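Right, one structure below, let's go through it.
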There are 2 protein chains.
Amino acid sequence: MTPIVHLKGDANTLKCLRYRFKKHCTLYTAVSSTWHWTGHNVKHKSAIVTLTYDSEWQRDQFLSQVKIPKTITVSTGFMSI
Amino acid sequence: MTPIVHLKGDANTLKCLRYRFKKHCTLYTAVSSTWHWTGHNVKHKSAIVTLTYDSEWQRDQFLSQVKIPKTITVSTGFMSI
């Protein structure tokens, strides 16, 4: 299994946060590209990033290791693979 | 909580599959945009789509309701929100 987190908010702030996490390459297993919810009226201003962890221990540390502004939503969970 | 699925494979086939699911608007809660894994040498040929369900019942039916070719990986799990 592999636990993952979801960061939703402004892509402008997310892009700047990813650059700061580059030095912390040992704080995650891998990072996906940027995606956003879709429906009608062409909605692509929002941006989200999928993050995966190698173990529940790495996810717990990442929670108290990386700082997140109030314009981002942090969600955690576990997926069966 | 909300269970979600991950479909990874060729974006060309995924785009055609999404069009066929348009008629089944009552088979999912919402659909995210397309994203792919990133690392080095510019990797963006792959494409994935995040799907969310309103209940474990909708996810189970979607498993035996939509057809998936062998070029796509199907993964299921539950996230705590």
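Please read every residue number as a count from 1 along the shown chain.
For this deposited structure, the header notes the method as solution NMR.
Just so you know, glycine gets a Cβ as well, placed from its N, Cα and C.
Listed in sequence order, A:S46, A:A47, A:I48, A:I72, A:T73, A:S75 are the same-chain residues at least 6 apart in sequence whose CB falls under 8 Å from the CB of A:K8 (mutagenesis position). Under DSSP, A:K8 (mutagenesis position) is assigned to a strand (E or B) in the three-state scheme. Quoting Swiss-Prot on the mutagenesis of A:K8 to R (Swiss-Prot position 292): Complete loss of sumoylation.
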